[PDB]
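Worksheet: one structure, shown below.
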Amino acid sequence: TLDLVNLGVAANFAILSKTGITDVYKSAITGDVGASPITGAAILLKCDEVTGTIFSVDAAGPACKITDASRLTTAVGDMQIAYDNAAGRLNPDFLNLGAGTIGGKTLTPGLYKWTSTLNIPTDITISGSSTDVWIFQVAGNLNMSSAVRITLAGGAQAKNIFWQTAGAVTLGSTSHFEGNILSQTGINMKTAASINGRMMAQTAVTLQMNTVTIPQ
């Protein structure tokens, strides 16, 4: 069995970025949100969009924000450690599965690697036990097309799924994603896409009327 990727303090966030969070009103985020080292002004969410707390490094930001620089610094530090831990895992079980396109597949537990961009153009399933772990290592971008849905089967849980991407993630309109995203650059969601997972970006997270829920 493959070890969990430990998120440390970042586990407490639904969205954590380094250069902000952009949004087309109205999104529905469940869980805490934060950005650092950038100013809290870079968080373009209103308070009715977030059920949880909005954290800022400073006095700027949405009206309900809490200022807490040391927690955001630890969180961001922990996200970096997680990203490096995930990208650093060795001996994949798969390499270049589907040649970079994985529509229709059922993915069983393990460590998967892609040395290019990964596309998800049609529905997929992630299947395994309540304690199985999946780590997806993607050296380019990650794309998912509109209305694509990731289904979990067999007791598989979103909190045990990790997607590490060296490039940007793009989730298409109406799509539904499962798992923790650790991106080295951005994560960008389109109209009414949803995610059950965490969006951890080393640049920005962009949203357009999305539903974002932290995995239980």
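Following Swiss-Prot, chain A residues are numbered 61-276, in order.
Structure determined by X-ray crystallography, 2.1 Å.
Cβ coordinates are placed from backbone N, Cα and C, and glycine is handled just like the others.
According to Swiss-Prot, the experimentally introduced change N203 to A or Q is described as follows: Increased thermal hysteresis (TH) activity compared to wild-type. Experimental mutagenesis at this site is recorded by Swiss-Prot as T211 to Y, annotated: No effect on thermal hysteresis (TH) activity. A mutagenesis experiment is reported in Swiss-Prot for this position, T234 to Y, and the note states: No effect on thermal hysteresis (TH) activity. A mutagenesis experiment is reported in Swiss-Prot for this position, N248 to Y, and the note states: Has 43% thermal hysteresis (TH) activity of that of the wild-type. Looking at Swiss-Prot, the entry for mutagenesis of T251 to Y says: Has 11% thermal hysteresis (TH) activity of that of the wild-type. In Swiss-Prot, a mutagenesis experiment is listed as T266 to Y, annotated with the note Has 33% thermal hysteresis (TH) activity of that of the wild-type.
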Legend entry - Surrounding CB atoms that lie within 10 Å of the CB of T234 (mutagenesis position), all protein chains: 15
Inset, instruction - Compare the Cα of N248 (mutagenesis position) against each of the mutagenesis positions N203, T211, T234, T266 and report the nearest. - result: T266
Inset, instruction - Round to the nearest Å and give the CA-to-CA distance linking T266 (mutagenesis position) with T251 (mutagenesis position). - result: 11
Legend entry - Same-chain residues at least 6 apart in sequence whose Cβ lies under 8 Å from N203 (mutagenesis position): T177, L178, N179, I180, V229, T230, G232
Legend entry - Least surrounded among the mutagenesis positions, given as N248, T251, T266, when other CB atoms within 10 Å are counted: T251
Inset, instruction - Give the distance between the Cα atoms of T211 (mutagenesis position) and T234 (mutagenesis position), rounded to the nearest whole Å. - result: 14
Inset, instruction - Specify the count of other C-beta atoms within 10 Å of the C-beta of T211 (mutagenesis position). - result: 13
Legend entry - Rounded distance in angstrom between the Cα atoms of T234 (mutagenesis position) and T251 (mutagenesis position): 6
